[PDB]
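> Below you'll find the structure I mean.
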Number of protein chains: 2
Amino acid sequence: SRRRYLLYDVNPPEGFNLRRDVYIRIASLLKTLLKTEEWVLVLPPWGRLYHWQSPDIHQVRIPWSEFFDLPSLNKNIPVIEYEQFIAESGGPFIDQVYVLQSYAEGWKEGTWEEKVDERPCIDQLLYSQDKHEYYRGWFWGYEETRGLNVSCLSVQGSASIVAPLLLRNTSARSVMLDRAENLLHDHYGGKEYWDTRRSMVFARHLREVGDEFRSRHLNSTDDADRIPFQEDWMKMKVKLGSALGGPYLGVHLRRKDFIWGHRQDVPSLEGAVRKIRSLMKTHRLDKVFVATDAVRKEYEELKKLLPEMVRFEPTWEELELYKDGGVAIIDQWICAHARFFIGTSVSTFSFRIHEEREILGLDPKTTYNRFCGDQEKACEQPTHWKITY
Amino acid sequence: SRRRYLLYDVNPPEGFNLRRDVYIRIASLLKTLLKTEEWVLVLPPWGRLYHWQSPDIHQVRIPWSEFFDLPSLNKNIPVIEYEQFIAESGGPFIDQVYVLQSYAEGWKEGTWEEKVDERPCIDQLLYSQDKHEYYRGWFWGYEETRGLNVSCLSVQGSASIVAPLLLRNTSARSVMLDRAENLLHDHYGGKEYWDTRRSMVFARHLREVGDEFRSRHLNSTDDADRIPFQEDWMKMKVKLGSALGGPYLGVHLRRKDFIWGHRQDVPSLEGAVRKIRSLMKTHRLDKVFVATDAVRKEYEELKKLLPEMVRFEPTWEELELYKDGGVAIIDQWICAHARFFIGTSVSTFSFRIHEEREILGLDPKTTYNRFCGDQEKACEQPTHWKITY
Ligand SMILES: *[C@@H]1O[C@H](CO)[C@@H](O)[C@H](O)[C@H]1NC(C)=O
Ligand SMILES: *[C@@H]1O[C@H](CO)[C@@H](O)[C@H](O)[C@H]1NC(C)=O
Ligand SMILES: *[C@@H]1O[C@H](CO)[C@@H](O)[C@H](O)[C@H]1NC(C)=O
Ligand SMILES: *[C@@H]1O[C@H](CO)[C@@H](O)[C@H](O)[C@H]1NC(C)=O
Ligand SMILES: [Cl-]
Ligand SMILES: [Mg+2]
């Protein structure tokens, strides 16, 4: 009955939707571990080291339960909240912390190989020792957390590359992989992957708010959208392109990095609307739902250009409650029920929407779509990854 | 007198002693700026984004006054505390923030050239925009601070390479260079450097504590160690090797990275201790003062090996008053007055002591010395950098 605990964290600059992906990366690994030993994944509390990223509202120590449905995840891999780890093991005590990093020697191409090795630390360590020789660190904002040991792993391939190593030194009841973004997916478009991805189902509350918005302002219900919905995700398998979707255009415009990132892969507002109108005409769509990070000045400019834009603006208390990821989820959930969707180039946000649309069963031609930069020369659309059951 | 303002910050992992080096790099940029426009450098508050790195108990927004002598600093370049800047500009408002970064394309060997260019941001920018369109950021832990605009600058050479660009766009009353560590020194061994370096003189109360420790436990005073002291640091010049030093051996052992960094350039505790006793024999020194980061188990073992070791262990309340860099500065100060000194390989802490010793005038043969790895073959010693008065 004595099992082992896996914990992870991601490089602080990474956003909500990248973290959702790394999660599947880590789940791949844990499944590989479970073939041998008893393990359980501990869900890293939400909220970010950089507190200024989410203005005026503190997003901190947020359980997954506020975003995703725990039973839904559990049907895939054994999973527990960090606050629960803290209760089962005596305190917030982590035996081994492994900071993932690349190989310093690099490689000359043709050498590249999936491998993992204990190595000296490349960047100086962000953990440090107290008067008790415990390692103090970020630890998802739980200040009282202590690692017993920290060191670095140089690593290359898919996440499961690390399992032999973790399965060897069994001394560690709890192991944490920091900088888990270093791990790749085992196999991304694959059945194992989809089992996981499908199993992350939004919390009932965010779905309900999103659904009611769909019916009030989008004239969109699951019935009218020919999206038969099922509760247990294991039991929901839908034929491709059967789903119709609400009579509206979903769009995701990402302005955040447009300027300082010197981007040629994102449109001007004026360009974005030209495309949008072309889509509305093509598909006979009266209303467009826009999910955007745009600032007020730029939003007004968009609002004037495209009056029929409908948008979900959380009230102050809604934001205080659902938090940031929460709102993002509603926006995603709504875009995902659109008749047709157009996203932003290489946006992780748009990526999650795709997967979500593929799950609901919407035709790919309506799914993998992106705005072209105004003068962008040859603009390639995102790649369609079909589900495998 | 409407003068421009310069502010900077350094990559968060960076410790206290690398920061003090960067300061001089910046200060050399300011000197080059003063050849044209009226400027003043704003002293970035001490205290760290990653708070768990410091034993300082969330002690933050610390002015340079608690470490360095402000008049002393001001005789080198014009300088003000950050809170003073908030008062003299209108609010906590920085006009332009430049995040310093390396050139995206790297270089081919032989192509390396000092250059600065506005470029697309490589890493995702840590600053983020609010609903008033202002950028919020870490900003030395002052939540109120607002930047008006943010972009990344790719840069290569010495810190003064940024000066011409900074003088072209004059619309910016205040300018902040984030990731300042990307700038090199102008010329490190030279007069200009040494003017800045000599000008950084520890706050009176800190030296007063060290002299107290010296007088008491080390049987050491300036008049006994033949180290005449001079308040006006411009008026302090000593013949090289005129300084004797106290009847003790100063040693700096940094153990922090010994293990996780797989270090071969630092000794095991025994290798350290044997080397110490041999030095005390050779140089006829009665007592030994050790400045180290060793945590309990190690210190315990170090204490058995070297019982005659005297150390600076501040009281709970002392650590509060002087804070972290204070305890460090005291330790450094004490080391700097030893008759003979031996440090740790590539330790910024050691470098800072090196520099302080050259300033007191102690013979180089007694300054630039490091412990060798137990099995380290080459084992180069640190390079003598003379003051040029
Ligand atoms: C941490 O790891 C090292 C290397 O395996 C080990 O020798 C040491 O005992 C560990 N530290 C603690 C506090 O258990
Ligand atoms: C809304 O969509 C439904 C499809 O079920 C359609 O029958 C109806 O005409 C639409 N109503 C409006 C307000 O356009
Ligand atoms: C700020 O700098 C960017 C360069 O990244 C520039 O394009 C933008 O127009 C500037 N904003 C203002 C308000 O001057
Ligand atoms: C202290 O230093 C003096 C040199 O001024 C030396 O002569 C003396 O023997 C030392 N010892 C003690 C205990 O005073
Ligand atoms: Cl969030
Ligand atoms: Mg011995």
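Using the numbering of Swiss-Prot, the residues shown for chain A are 41-429, in order.
Method on record in the header is X-ray crystallography, 3.0 Å.
Placed from the backbone N, Cα and C atoms, the Cβ positions cover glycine too.
Straight out of Swiss-Prot:
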BINDING   A:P53, A:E54, A:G55, A:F56, A:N57, A:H292, A:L293, A:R294, A:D371, A:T388, A:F389  GDP-beta-L-fucose binding site
MUTAGEN   A:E54 to A  Abolishes enzyme activity
ACT_SITE  A:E54  active site, proton acceptor
MUTAGEN   A:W92 to A  Abolishes enzyme activity
MUTAGEN   A:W152 to A  Reduces enzyme activity
MUTAGEN   A:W273 to A  Reduces enzyme activity
MUTAGEN   A:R294 to A  Abolishes enzyme activity
MUTAGEN   A:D297 to A  Reduces enzyme activity
MUTAGEN   A:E395 to A  No enhanced secretion of ADASMTS13; when associated with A-396
MUTAGEN   A:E396 to A  Reduces enzyme activity. No enhanced secretion of ADASMTS13; when associated with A-396
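Set these features in their place in the structure for me.
Under the DSSP three-state reduction, A:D371 (GDP-beta-L-fucose binding site) is assigned to helix. Over all protein chains present, the Cβ of A:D371 (GDP-beta-L-fucose binding site) has 24 other Cβ atoms lying within 10 Å.
Neighbours of A:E54 (mutagenesis position), defined as other CB atoms within 10 A of its CB across all chains, total 18.
Under the DSSP three-state reduction, A:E54 (mutagenesis position) is assigned to coil, being neither helix nor strand.
Taking the Cβ of A:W92 (mutagenesis position) as centre and 10 Å as the limit, one finds 18 other Cβ atoms among all the protein chains shown.
Around A:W152 (mutagenesis position), the same-chain residues six or more apart in sequence whose CB sits under 8 Å from its CB are A:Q196, listed in sequence order.
All chains included, 19 other C-beta atoms sit within 10 angstroms of the C-beta of A:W273 (mutagenesis position).
Over all protein chains present, the Cβ of A:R294 (mutagenesis position) has 21 other Cβ atoms lying within 10 Å.
Long-range Cβ neighbours of A:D297 (mutagenesis position) (same chain, at least 6 residues apart, Cβ-Cβ under 8 Å): A:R303.
Around the Cβ of A:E395 (mutagenesis position), the number of neighbouring Cβ atoms within 10 Å comes to 21.
For A:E396 (mutagenesis position), the same-chain residues lying six or more positions away in sequence with a CB closer than 8 A to its CB are A:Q372, A:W373, A:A376.
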> Fewest other C-beta atoms within 10 angstroms of its own C-beta: which of the binding-site residues A:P53, A:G55 fits that?
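So among A:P53, A:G55, the binding-site residues given, the one with the fewest Cβ atoms within 10 Å is A:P53.
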> Checking interface proximity: list the recorded positions among A:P53, A:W92, A:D297, A:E396 whose CB sits under 8 Å from a chain B CB, in sequence order.
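Near chain B, the qualifying recorded positions are A:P53, A:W92, A:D297.
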> Once the chains shown are all counted, how many other Cβ atoms turn up within 10 Å of the Cβ of A:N57 (GDP-beta-L-fucose binding site)?
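For A:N57 (GDP-beta-L-fucose binding site), the count of other Cβ atoms within 10 Å is 18.
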> How big is the Cα-to-Cα gap, in Å, between A:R294 (mutagenesis position) and A:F389 (GDP-beta-L-fucose binding site)?
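Their Cα atoms are separated by 9 Å.
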> If I restrict to non-local contacts, at least six residues apart, and a C-beta distance under 8 angstroms, what lies near A:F389 (GDP-beta-L-fucose binding site) in its own chain?
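Those within reach of A:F389 (GDP-beta-L-fucose binding site), by Cβ under 8 Å and sequence separation of 6 or more, are A:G55, A:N57, A:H292, A:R294, A:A331, A:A368, A:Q372, A:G383.
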> What is the total of other Cβ atoms whose distance to the Cβ of A:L293 (GDP-beta-L-fucose binding site) is within 10 Å?
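For A:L293 (GDP-beta-L-fucose binding site), the count of other Cβ atoms within 10 Å is 24.
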> How many angstrom lie between the most widely spaced Cα atoms of the GDP-beta-L-fucose binders A:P53, A:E54, A:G55, A:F56, A:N57, A:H292, A:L293, A:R294, A:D371, A:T388, A:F389?
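Across A:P53, A:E54, A:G55, A:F56, A:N57, A:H292, A:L293, A:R294, A:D371, A:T388, A:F389, the two farthest Cα atoms sit 22 Å apart.
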> Taking just the CA atoms, what is the gap between A:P53 (GDP-beta-L-fucose binding site) and A:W92 (mutagenesis position) in Å?
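Given the Cα positions, A:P53 (GDP-beta-L-fucose binding site) is 12 Å from A:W92 (mutagenesis position).
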> Provide, as an integer number of angstrom, the distance between the C-alpha atoms of A:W92 (mutagenesis position) and A:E395 (mutagenesis position).
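One finds 30 Å between the Cα atoms of these residues.
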